[PDB]
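To start, the structure under review is shown below, and the notes come after it.
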Amino acid sequence: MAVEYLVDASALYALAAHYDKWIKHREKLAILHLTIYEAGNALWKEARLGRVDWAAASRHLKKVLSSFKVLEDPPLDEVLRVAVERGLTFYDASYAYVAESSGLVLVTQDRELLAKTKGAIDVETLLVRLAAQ
Amino acid sequence: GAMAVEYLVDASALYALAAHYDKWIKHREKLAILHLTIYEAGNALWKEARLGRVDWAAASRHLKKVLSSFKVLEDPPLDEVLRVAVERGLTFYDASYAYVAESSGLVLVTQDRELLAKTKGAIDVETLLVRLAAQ
Amino acid sequence: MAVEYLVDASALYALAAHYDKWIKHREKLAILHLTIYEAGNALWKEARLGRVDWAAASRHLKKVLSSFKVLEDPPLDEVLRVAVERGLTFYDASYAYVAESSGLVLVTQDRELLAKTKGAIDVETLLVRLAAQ
Amino acid sequence: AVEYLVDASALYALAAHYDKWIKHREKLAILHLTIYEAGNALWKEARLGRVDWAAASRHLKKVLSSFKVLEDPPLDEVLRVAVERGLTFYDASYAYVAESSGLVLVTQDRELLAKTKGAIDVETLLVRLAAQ
Ligand SMILES: [Cl-]
Ligand SMILES: [Cl-]
């Protein structure tokens, strides 16, 4: 119990393939309402370019996302400031803001975020940390 | 959640409405947005700031208040939306709106012509304003 | 003209892994100027997401793009008309207009563009055709 | 000759200040990309209700045609500029050409103004032409 990591869309995407390795740790994981849509839009672009099992895959992504705790939305107010100050998009900035102000570890697969978010790690790093418990 | 909601407002509409507070404020219980709406409105203001909007900060505070006035619905099932996306040739983001409006029997208010076309019962901000003026 | 096919970003991106299969038919393969940027952006997103071999891969992509002939830019007002009438992005509409306008076969991996561009085909269909020659 | 490389956000604003720069056109160039980005912005406005999109598309055609068009950069290079300076491949494309070509990047994008040596905005470009 008690959230420790905030997972963004590219991290969630990577994680969907290691279900077993982390579900037992699902209590330490969270996302934003935003992630659901971003994961969806990414699955959508794949179906647009030919992914055949998009439907089945769509069900599995749904199951993966259901495993996570969902945090409250950050104030648009603050996020914009962080986006303007760090050269991030409003989307990425939302994760950086919530992670730092909430004292959480931001798991992302983006190189820009890892570098502009204090304490940010990648999916792999998250895995070693979880396996060590 | 609530139930006095008749309209689902999207980012493009919300943005237009932001400059017509008075005409709809007293009807607020009738309008709703999705969580996604918060980020989309933000991303739009963000782009203006990136392009040199002087008052982005002040404007962000205003946009914030405007958003606080709306009821926020629950997130839709991912798979359903993806299907609507694929079927009507919409982005997953825009399909989230079409699905929720039609699934809940709500009127989608959008400024996007494509959405108006593929979402049954959808109206634009102007149409929304007239309907409110008469009630 | 000897050119028969207009290849877009999604087509071009896949084609890059079947170099030998089309390189001999190259003089029948063309792209738009936009194609360069779109392809570079796709690789960029991959690097932003942790693609280690992005330095070397960008070189392979350059070579790939160099094998294609580059068509002249379409009229903005025409491309917009198509984008608005068929519900396509301006970028996508470009390919639709040029291909149909020039009597070429649009090769796209985008279901949306296939369904909306008269004669459009996918990469697989392109290969089988070149195979018959 | 060419002195300034104008991107999409800049090209778009300048389209309202035609008389202020035509006579200076030969000093103005874009990328092939600039055509697609401009058209995509008008498309968004048309999608969002703009009524005079057809007419507006013609004026944009004329404006865009008044600019020389540089050769496409080595996808090779550009990518590097973008990874290092945290830009997108599109923006980086402009930072590369202007620099590697000793041109002054003209952009309405704060992020680019700051990551491209000697880059200036629309207003800045307009005061200069006023002088010359
Ligand atoms: Cl960025
Ligand atoms: Cl679309």
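Residue 1 is the first one shown; counting continues down the chain.
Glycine is treated like the rest: Cβ placed from N, Cα and C.
The domain 'PINc' annotation in Swiss-Prot covers C:5-113 and is backed by sequence analysis.
Residues or ranges marked as Mg(2+) binding site by Swiss-Prot: C:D8, C:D92, C:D110. Taking a C-beta cut-off of under 8 Å and a sequence gap of six or more, C:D8 (Mg(2+) binding site) has these contacts in its own chain: C:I31, C:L32, C:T35, C:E38, C:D92, C:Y95, C:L106, C:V107, C:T108, C:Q109, C:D110, C:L113. DSSP assigns C:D8 (Mg(2+) binding site) to coil in the three-state reduction, outside any helix or strand.
Swiss-Prot lists C:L65 to M among its mutagenesis entries, and the accompanying note reads: Facilitates structure determination. All protein chains included, C:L65 (mutagenesis position) registers 20 other Cβ atoms within 10 Å of its own Cβ.
In this view, C:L80 (mutagenesis position) is surrounded by 25 other Cβ atoms within 10 Å of its Cβ, with every protein chain counted. For the recorded site, C:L80 (mutagenesis position), the DSSP three-state label reads helix. Record note (Swiss-Prot) on the mutagenesis of C:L80 to M: Facilitates structure determination.
Checking the recorded positions C:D8, C:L65, C:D92, C:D110 against chain A with a Cβ-Cβ cut-off under 8 Å leaves C:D110, in sequence order. Proximity to chain D (Cβ-Cβ distance under 8 Å) holds for the following recorded positions out of C:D8, C:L65, C:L80: C:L65, C:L80.
For C:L65 (mutagenesis position) paired with C:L80 (mutagenesis position), the C-alpha to C-alpha distance reads 26 Å. Around C:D110 (Mg(2+) binding site), taking its Cβ as the centre, 23 other Cβ atoms fall within 10 Å, counting all chains.
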